[PDB]
Amino acid sequence: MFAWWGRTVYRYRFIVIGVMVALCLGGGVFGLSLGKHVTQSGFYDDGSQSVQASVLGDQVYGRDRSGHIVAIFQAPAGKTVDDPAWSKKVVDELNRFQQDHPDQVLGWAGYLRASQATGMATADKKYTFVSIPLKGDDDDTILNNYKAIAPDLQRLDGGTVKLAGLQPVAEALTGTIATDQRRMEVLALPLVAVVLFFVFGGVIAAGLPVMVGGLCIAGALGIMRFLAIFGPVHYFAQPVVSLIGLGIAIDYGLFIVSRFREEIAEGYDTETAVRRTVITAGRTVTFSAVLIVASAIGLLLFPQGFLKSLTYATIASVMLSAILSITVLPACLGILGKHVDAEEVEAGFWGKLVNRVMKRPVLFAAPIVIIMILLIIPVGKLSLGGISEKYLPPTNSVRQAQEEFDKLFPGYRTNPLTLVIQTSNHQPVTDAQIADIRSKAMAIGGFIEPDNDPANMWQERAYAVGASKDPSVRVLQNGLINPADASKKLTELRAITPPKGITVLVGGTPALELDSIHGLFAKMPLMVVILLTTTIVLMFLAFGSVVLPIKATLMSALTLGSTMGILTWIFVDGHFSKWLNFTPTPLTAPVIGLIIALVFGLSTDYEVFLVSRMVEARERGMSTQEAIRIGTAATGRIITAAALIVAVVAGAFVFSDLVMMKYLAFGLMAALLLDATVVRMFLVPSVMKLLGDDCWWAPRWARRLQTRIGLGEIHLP
Ligand SMILES: CCCCCCCCCCC(CCCCCCCCCC)(CO[C@@H]1O[C@H](CO)[C@@H](O[C@H]2O[C@H](CO)[C@@H](O)[C@H](O)[C@H]2O)[C@H](O)[C@H]1O)CO[C@@H]1O[C@H](CO)[C@@H](O[C@H]2O[C@H](CO)[C@@H](O)[C@H](O)[C@H]2O)[C@H](O)[C@H]1O
């Protein structure tokens, strides 16, 4: 299979270099429209009882267009907001902004308009705000409408106004993606180019992995844009495409180009060198890519629309990177030939480190597993959470505006729990039924009494403009003090016994996050099984042995545990926050699953890169110890360079202004730092020496089944 592609990618090395570049360049110019069609919805289990409640509330009671924009106005530096002139002109400026953007601005209500809104002006009368509703029946439509007016909105009062609310914060959160890509393009791509020049020594040899990575990120963006035609694609799709199309899409090029240069040095002519580098390195790259696919395919079981799009992005990027690395790059090398330049590796440093590692293997593995289990201890205080304005750096000037709004006008932002009363007959709900449901619900403590009286608790929702006043659905709502009691009292609410025919759905933003967390935790028992079973079999196919898949699975699990522990200790416990410019916050549950999948997949890739050389050397008659020596001395520099490349790519994203991407990239950095600077150098050789000659053992039926498939060719005569 791989020994046939090596022979057919050289006979037609132009029809593969001119067609697979067309499909990635003209297919990448199609992805330039991806930024418009990416959505921000998908963090919630769309089949839960809280999403149902939110949809019914929006349908019947109309969307809550009150927190979209709040614009804080300040007195004329030694005056009050009740100034006859200043108030008049701020009015006369909010008018002619409502009417000069009629397609985006629904209206505006504030103290400057109605004097009966004393809750919209501070007690000293020096700060006031107005609420600007935005037209749009979809969240992304509302965000686009806000983006169409934001540059002209800030000019009110003369630049003095401060914008806050749902839409400015959403714009700030989604506006960090462009900044991240700009930082990547101007800081990591040239730095990765310099790293590639240092590892290879030529501009042509170093250029080829960059070309493959660029083609991968163009084609993956094109594929994602194609996927956005049918379903929703999240905003996080493109940063992950960048990560996985410039870290591993460049690792694959590194390995294949290095293998080609190794085969050229042996004296093999151009065609034979291409065939052999395919047979070995392209096979290893293909197995690494399918291992990533297997690791990240389990995310398809989770109901979050965020994860279902991020897994598509990951799968598309890795498959395109592998296809490029086995189609275009071998053709690029076959055309170039010996012009890419334009027993000592095993006797140097890498061959002498794993000669002390295997001489006292317990001393180099027991301390490391001990110090790598102690890194798991911090994960106990995980405390997942949700997205808010605090996912921005404390100096964002938008988070600052929102925090100043919260300080000045407390009580306006409510985070209520909503009970959706709904007759099964589709009949007008009797006001006595709402009374009985409220009476049952007015027996659970921990809910915000507005004026310390029961008569205003569990108030009915307000009818908005886009409200279809269905008489068979009524919704009540209260916020709760101590948001930590959300999980404890959501179950207390969901245990009410409706009187005769009512069916109460409990929703609200606090419930929307707990439902997503529980929906994600209800499929870990099967997602983990899939992630383990699909990688064990694939690594048995890659390494014609049974013990090695188990060993690599154990090391990958240990690396994942240590990475999660470090992430918790840094981002949840709040260490190095002042250095990295973030606020210690609860993590997001879907991103934890994404981190698990990516870390497991990439650690397994690095294990495959390390052990494929050992398996290849063993088939050449080498003993078990020599197999390890050659295997991890021939690939030491290449794996170090690949780890540095991905570390640079992720560290370009660690400096992001979004905490989500910060700890995603930092988890990747920690995982690869461990897997390339502790695991590879000490744990794998020591364990493989302790196991003995049984590292290479697969039953006879297993190897003949591997041959029947056609994937067993790990030996080059
Ligand atoms: C790379 C970028 C990708 C996107 C990045 C994320 C962008 C998305 C924005 C995220 C977001 C706006 C955040 C801004 C808040 C500012 C409020 C200012 C108000 C000023 C007056 C809304 O996010 C949207 O929420 C919608 C429904 O909730 C949902 O709509 C759809 O949902 C369904 C289908 O998804 C379906 O039912 C249906 O189709 C739709 O209904 C959208 O899908 C979803 O995007 C989160 O809201 C915030 O979350 C916080 C929970 O932590 C919450 O509590 C915080 O504050 C409390 C203090 O009180 C404090 O106690 C808490 O401790 C604190 O945690 C906040 O109160 C809340 O505001």
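Per Swiss-Prot, chain A residues shown: 1-342, 378-752, in order.
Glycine is no exception: its Cβ is also placed from the backbone N, Cα and C atoms.
Feature annotations, reproduced from Swiss-Prot:
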BINDING   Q40, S41, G42, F43, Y44  1,2-diacylglycero-3-phosphoethanolamine binding site
MUTAGEN   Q40 to R  Confers resistance to SQ109
MUTAGEN   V51 to A  Confers resistance to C215
MUTAGEN   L215 to S  Confers resistance to BM212
MUTAGEN   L320 to P  Confers resistance to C215
MUTAGEN   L567 to P  Confers resistance to SQ109
MUTAGEN   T667 to A  Confers resistance to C215
MUTAGEN   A700 to T  Confers resistance to SQ109
Among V51, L320, the most crowded of the mutagenesis positions [Cβ within 10 Å]:
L320
Beyond the listed site residues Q40, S41, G42, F43, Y44, identify every same-chain residue whose Cβ lies within 8 Å of the center of their Cβ atoms for the 1,2-diacylglycero-3-phosphoethanolamine site.
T39, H234, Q304, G305, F306
Counting across all protein chains shown, how many other Cβ atoms sit within 10 Å of the Cβ of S41 (1,2-diacylglycero-3-phosphoethanolamine binding site)?
14
Which residues, sitting 6 or more apart from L215 (mutagenesis position) on the same chain, put a CB under 8 Å from its CB?
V21, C24, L25, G28, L324, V328
Distance check against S41 (1,2-diacylglycero-3-phosphoethanolamine binding site) for the mutagenesis positions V51, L320, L567, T667, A700, keeping those with Cα within 10 Å:
none
Which recorded positions, if any, among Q40, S41, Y44, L215, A700 have a Cβ under 6 Å from ligand 1, given in order along the chain?
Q40, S41, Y44
Candidate with sparsest Cβ neighbourhood (10 Å radius) among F43, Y44, the listed binding-site residues:
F43
From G42, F43, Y44, the binding-site residues whose CA lies within 10 Å of that of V51 (mutagenesis position):
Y44
Look at the mutagenesis positions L567, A700 and tell me which residue has the greatest number of other C-beta atoms within 10 angstroms of its C-beta.
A700
Could you tell me, to the nearest whole Å, how far the Cα of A342 is from the Cα of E378, given 35 unmodelled residues between them?
25
Enter the number of other CB atoms within 10 angstroms of the CB of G42 (1,2-diacylglycero-3-phosphoethanolamine binding site).
22
